[PDB]
Amino acid sequence: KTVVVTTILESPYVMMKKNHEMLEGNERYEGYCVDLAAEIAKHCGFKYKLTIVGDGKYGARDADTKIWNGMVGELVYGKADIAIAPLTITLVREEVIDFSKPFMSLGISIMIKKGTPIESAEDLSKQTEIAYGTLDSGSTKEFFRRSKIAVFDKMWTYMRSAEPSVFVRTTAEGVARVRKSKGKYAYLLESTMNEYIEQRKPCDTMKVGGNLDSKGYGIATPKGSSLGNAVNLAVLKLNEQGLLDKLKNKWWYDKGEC
Amino acid sequence: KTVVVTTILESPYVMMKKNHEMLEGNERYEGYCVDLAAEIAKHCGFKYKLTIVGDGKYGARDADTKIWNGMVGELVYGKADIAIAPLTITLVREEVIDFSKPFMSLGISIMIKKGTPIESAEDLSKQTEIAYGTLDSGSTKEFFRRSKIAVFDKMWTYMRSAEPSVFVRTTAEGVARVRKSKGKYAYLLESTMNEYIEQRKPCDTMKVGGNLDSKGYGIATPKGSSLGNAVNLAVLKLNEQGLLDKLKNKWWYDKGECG
Ligand SMILES: O=C(O)C[C@@]12O[C@H]3C=CCN[C@H]3[C@@H]1C(=O)N[C@H]2C(=O)O
Ligand SMILES: [Cl-]
Ligand SMILES: [Cl-]
Ligand SMILES: [Cl-]
Ligand SMILES: [Cl-]
């Protein structure tokens, strides 16, 4: 009867509080998705325990074994009752679990080190002097790889052919690369992460240009889960009570340095 | 067995081609939702008729009679199999129909006549010289009535007590009112519509400020519909192929009359 919530350690969505070793259970964690979890539970009348996804992954099906990892795997294989994380709503996932309507929208955007003479994807496309790239594996890369749009296609062919490599293994590396490259590298990533980092010391980065695309984060439950309907309704209510906006403002701006 | 699609005549989602009495059936109509409808049927493998909703409303429940009007009413009362329209996904509607994930996202924004000295809701709230309003009902009005935000609250109180009325009955009314009030009126409306009108002649309007909130339009089916799963999957596939983006670009920008 205690609901098992699975999530993932990703700031500012879910973080381990500074004195977590002095804290018990759910109080070890803070962040946007921790509050969201609490808000969901209140409007759904259930008790819950926060767990961190065992393998540190989101949810991907291995082409060969067909096994799901991450949070999606924890739902499908019955370790968790529900996922409350920055888990993107995608077709392959929707086919094996239920999604709430998205609690947050986002898109591909450009992170620059402040000073950089770039204001848009187009700016990036027309030049090579400032290197730019994405995570070496994931949707942003595939977006570029698959786009039929001129600008985005010129960016991809550029990125694929660039030497040395413009791809990074981790988000943290991308951001470092920006910060360390003295304004000669730009990074493509979730507008949400871009916005968050903009509010981080040493305050030396900046989101520019519009979003290139659009996707959504949703709460995830097993197909036919008794929780999903209430959970989805709770998402919509929260949005209409200004609460999701308030949460975002909280973790991004009110608690922002810079 | 042909799927009955309810939808609504709202530009540029669905539009009766001016020569429509020479045309017939689905081909009488064009626009973003007509294309969207076709993509969905193709991916869901079905055949459909487009039918404009008898009352021209989106979907709201009468406070008294408890009766659902509009496209929601058509789905809830079993008069249509699916609604493919700029139908905002909302709690009360979600409780009575099935929605797909959003095929398009939007938020409340500010339409001004070019040259109007207003850049934000904050700006609007801090003055009265320029009047500003919303549709006399719906998602946008409700947002202001309910807001706990100081700026939005002040705007609601102003709007509610403003004379003459700052509320308009229809989008066209609100657009015309902005267009003719010599920059003495700004309309608060869906960013999607704001963005479309921006690309229409006389090209005398402008969207300004950030969105005030976030919402999505979804495709609705009657609760429990066998169609709901497949359709929702299609929205995601279309979105991942970049197809939804291609369409919005098509009807908003490719076809823009303002350069
Ligand atoms: O990057 C991906 O392909 C997926 C995502 O992986 C994250 C990790 C690094 C950069 N991107 C984000 C993306 C996000 O916002 N949610 C994840 C997810 O939805 O699994
Ligand atoms: Cl965003
Ligand atoms: Cl990462
Ligand atoms: Cl928008
Ligand atoms: Cl109302």
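Numbering starts at 1 and runs along the chain as displayed.
Structure method, as recorded: X-ray crystallography, 2.3 Å.
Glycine is no exception: its Cβ is also placed from the backbone N, Cα and C atoms.
Its Cβ taken as reference, B:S139 (L-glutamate binding site) is surrounded by 20 other Cβ atoms within 10 Å in the chains shown. The L-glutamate binding site annotation in Swiss-Prot covers B:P86, B:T88, B:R93, B:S139, B:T140, B:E190.
For the mutagenesis of B:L91 to Y (Swiss-Prot position 504), Swiss-Prot gives this note: Promotes dimerization. Strongly reduced desensitization. The structure shown keeps the original residue. Just so you know, the Cβ of B:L91 (mutagenesis position) picks up 16 other Cβ atoms within 10 Å once every protein chain is counted.
Over all protein chains present, the Cβ of B:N239 (mutagenesis position) has 22 other Cβ atoms lying within 10 Å. One mutagenesis experiment named in Swiss-Prot is B:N239 to D (Swiss-Prot position 775), and its note says Increases rate of desensitization.
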Are there any residues in the same chain, six or more apart in sequence, whose C-beta is under 8 angstroms from the C-beta of B:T88 (L-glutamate binding site), and if so which?
B:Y58, B:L106, B:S139, B:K215, B:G216, B:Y217
Report, as a single number, how many Cβ atoms besides its own are within 10 Å of the Cβ of B:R93 (L-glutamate binding site).
24
Cβ within 8 Å of the L-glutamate site's Cβ centroid: which residues qualify beyond B:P86, B:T88, B:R93, B:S139, B:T140, B:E190?
B:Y58, B:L87, B:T90, B:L106, B:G138, B:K215, B:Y217
Between the Cα atoms of B:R93 (L-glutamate binding site) and B:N239 (mutagenesis position), what distance do you get, rounded to the nearest Å?
23
Sort B:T88 (L-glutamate binding site) into helix, strand or coil using the DSSP assignment.
strand
Name the recorded positions, out of B:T88, B:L91, B:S139, B:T140, that lie close to chain A, meaning a Cβ-Cβ distance under 8 Å, keeping sequence order and answering 'none' if none do.
B:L91
Among B:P86, B:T140, B:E190, i.e. the binding-site residues, the one with its Cα nearest that of B:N239 (mutagenesis position) is B:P86
Distance [Cα-Cα, Å, rounded] between B:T140 (L-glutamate binding site) and B:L91 (mutagenesis position):
14
